[PDB]
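Colleague: Sharing a structure, written as structure tokens. Questions coming.
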Amino acid sequence: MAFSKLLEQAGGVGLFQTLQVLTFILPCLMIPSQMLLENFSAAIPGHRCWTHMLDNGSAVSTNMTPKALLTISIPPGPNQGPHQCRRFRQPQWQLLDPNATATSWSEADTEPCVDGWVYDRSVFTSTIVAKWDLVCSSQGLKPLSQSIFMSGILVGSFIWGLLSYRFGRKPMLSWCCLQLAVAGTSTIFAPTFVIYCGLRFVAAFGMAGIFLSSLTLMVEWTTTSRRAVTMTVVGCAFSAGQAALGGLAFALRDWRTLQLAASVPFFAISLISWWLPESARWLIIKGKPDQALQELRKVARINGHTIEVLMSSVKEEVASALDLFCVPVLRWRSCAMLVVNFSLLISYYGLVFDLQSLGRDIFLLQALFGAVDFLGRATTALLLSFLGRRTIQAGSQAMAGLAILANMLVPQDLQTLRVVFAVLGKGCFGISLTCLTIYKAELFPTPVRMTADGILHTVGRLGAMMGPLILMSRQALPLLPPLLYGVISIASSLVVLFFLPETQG
Ligand SMILES: [Cl-]
């Protein structure tokens, strides 16, 4: 750990580290708005088929109320309202006499919606759903779009992982900011949903590069004693951005203006990120010690206070920089950690992307999700001060699964209690995630802590990709996604009890 001593000698607690954290707070504040945008920009408004008798103003007989025309023009659907995707071929005038038994019409009188849809614009002025008619049959493309975005983060993280050995961390950060900004603003001009999804993929690829460069540069320029505090501050910045998205969507409500508000700040952040210095340690490993020493002298000058000694002192640590699968105890602990992290991230992203189903007011729910993650972190710290890691992890993940199942049990009325259970489940996943982040570091020794974290992270992003894809199944079985998230959360809590060891703590 000789580079940490060099950073201490360079002033590991100076003005530079604060300015660096603030500079990285800007993208961590803005990333949730881009990542979770589709909860608002792809909100499904109330909709029905266009029908000549109801929607062509020249055919509206002056003597009928719009409610009567709706009743005679659209059959009741499974839920308490007009059926969203089908109309009668001819107006069923027989359906207006109050003495007619409600079964006088057949399914044979219905057809799929052929002439498109008329959307209620009272709640949302425009969505991508209303732009490309993604309902009843095409409803799977929204969570598919979110899944494509998560796949963009996965592929980006992999490709940028490989490219990070050759290419530098400052220009990669700048390029990824520019790429995300350009692709994000370009999405408003997409003529087809396919072009939209492709631009979202390219945006997520850039976001993946943002995540990699920000975390790597931050850890590499923060001393080990401060890494945990800095990571906590970054988590709080992420949570502030998550809360701010609810207010931003409340402020504009137009998907195009919201997309601009999410994408243009990454244009502004790219130039500031261009001001940032490159990693001196990376420069050393690449065999560029003169530039690394120049960067150390620049940082030490900015924080307000010799050659050959630096590179010689860290030679062995750079030089030093399998048993996990052959050895049965490690095999089983590894497998357990992959299943738990996979099931956790599947349920976390299922919940965060399921916003329109969890509450009628998605803006309040998003704000509460940020507030309760903050509250969750404060109590995770309290729980860790009183209790142990395994019990809190298992209990929190079980409470999250129970909260999802309870949400499935809540009638549409009493919206506040449904919001309470959804917010509780989100908070529980926030605590479980922070516990898991600590517990991974405590369970694995450094050579395999590092080997394990790469595979765990890639399996977790696979989980993140699988979340919205399971959410796609709602069109056939509406109760299946939250049921799955509940049962998988409970089952992985059982995995924790049976398969993870008790530790010294
Ligand atoms: Cl990632």
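Following Swiss-Prot, chain A residues are numbered 1-305, 312-327, 334-517, in order.
Going by what the header records, the deposited coordinates were determined by electron microscopy, 3.1 Å.
Yeah, the Cβs are placed from backbone N, Cα and C, and that goes for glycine too.
Take a look at what Swiss-Prot says about it:
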type	residues	note
MUTAGEN	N39 to Q	No visible effect on N-glycosylation. Loss of N-glycosylation and of cell surface location; when associated with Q-56; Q-63 and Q-99
MUTAGEN	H47 to A	Reduced cell surface expression and estrone 3-sulfate transport. Reduced cell surface expression and estrone 3-sulfate transport; when associated with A-52; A-83; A-305 and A-469
MUTAGEN	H52 to A	Slightly reduced estrone 3-sulfate transport. Reduced cell surface expression and estrone 3-sulfate transport; when associated with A-47; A-83; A-305 and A-469
MUTAGEN	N56 to Q	No visible effect on N-glycosylation. Loss of N-glycosylation and of cell surface expression; when associated with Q-39; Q-63 and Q-99
MUTAGEN	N63 to Q	No visible effect on N-glycosylation. Loss of N-glycosylation and of cell surface expression; when associated with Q-39; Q-56 and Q-99
MUTAGEN	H83 to A	Reduced cell surface expression and estrone 3-sulfate transport; when associated with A-47; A-52; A-305 and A-469
MUTAGEN	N99 to Q	No visible effect on N-glycosylation. Loss of N-glycosylation and of cell surface expression; when associated with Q-39; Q-56 and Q-63
MUTAGEN	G241 to L, S or V	Strongly reduced cell surface expression and estrone 3-sulfate transport
MUTAGEN	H305 to A	Reduced cell surface expression and estrone 3-sulfate transport; when associated with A-47; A-52; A-83 and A-469
MUTAGEN	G400 to L, S or V	Strongly reduced cell surface expression and estrone 3-sulfate transport
MUTAGEN	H469 to A	Slightly reduced estrone 3-sulfate transport. Reduced cell surface expression and estrone 3-sulfate transport; when associated with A-47; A-52; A-83 and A-305
Colleague: Can you give me the same-chain residues 6 or more apart in sequence from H305 (mutagenesis position) with a CB-CB distance under 8 Å?
Modeller: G11
Colleague: For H47 (mutagenesis position), what is the secondary structure by DSSP, using just helix, strand and coil?
Modeller: strand
Colleague: Which three-state DSSP class does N56 (mutagenesis position) fall into?
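Modeller: In the DSSP reduction, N56 (mutagenesis position) maps to coil.
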Colleague: Calculate the distance in Å between the alpha carbons (Cα) of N99 (mutagenesis position) and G400 (mutagenesis position), and round it to a whole number.
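Modeller: Between the Cα atoms of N99 (mutagenesis position) and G400 (mutagenesis position), the distance comes to 66 Å.
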Colleague: Can you see whether DSSP assigns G241 (mutagenesis position) to helix, strand or coil?
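Modeller: DSSP assigns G241 (mutagenesis position) to helix.
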Colleague: Determine the minimum-neighbour residue: among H47, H83, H469, listed as mutagenesis positions, which Cβ has the fewest other Cβ atoms within 10 angstroms?
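Modeller: Among the mutagenesis positions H47, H83, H469, the sparsest Cβ neighbourhood within 10 Å belongs to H469.
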Colleague: Among all chains shown, work out which of the mutagenesis positions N39, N56, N63, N99 has the most CB atoms within 10 A of its CB.
Modeller: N39
Colleague: Is it possible to get the count of other C-beta atoms within 10 angstroms of the C-beta of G400 (mutagenesis position)?
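Modeller: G400 (mutagenesis position) is surrounded by 13 other Cβ atoms within 10 Å.
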Colleague: Only counting partners 6 or more residues apart, tell me which same-chain residues put their Cβ under 8 Å from the Cβ of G241 (mutagenesis position).
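Modeller: The answer is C28, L29, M30, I31, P32, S33.
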Colleague: Need one number: the Cα separation in whole Å between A327 and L334 across the 6 missing residues.
Modeller: 17
Colleague: State the Cα to Cα distance, in Å, between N56 (mutagenesis position) and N63 (mutagenesis position), rounded to an integer.
Modeller: 15
Colleague: Among all protein chains shown, how many Cβ atoms are found within 10 Å of the Cβ of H52 (mutagenesis position), not counting that one?
Modeller: 13
Colleague: The deposited coordinates stop at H305 and pick up again at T312, leaving 6 residues out. What Cα-Cα distance does that leave, in Å?
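Modeller: Per the coordinates, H305 lies 14 Å from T312, Cα to Cα.
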Colleague: Can you grab the distance from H469 (mutagenesis position) over to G400 (mutagenesis position)? Cα atoms, rounded to a whole Å.
Modeller: 24
Colleague: For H47 (mutagenesis position), find which of the mutagenesis positions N39, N63, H83, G400 come within 10 Å, Cα to Cα.
Modeller: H83
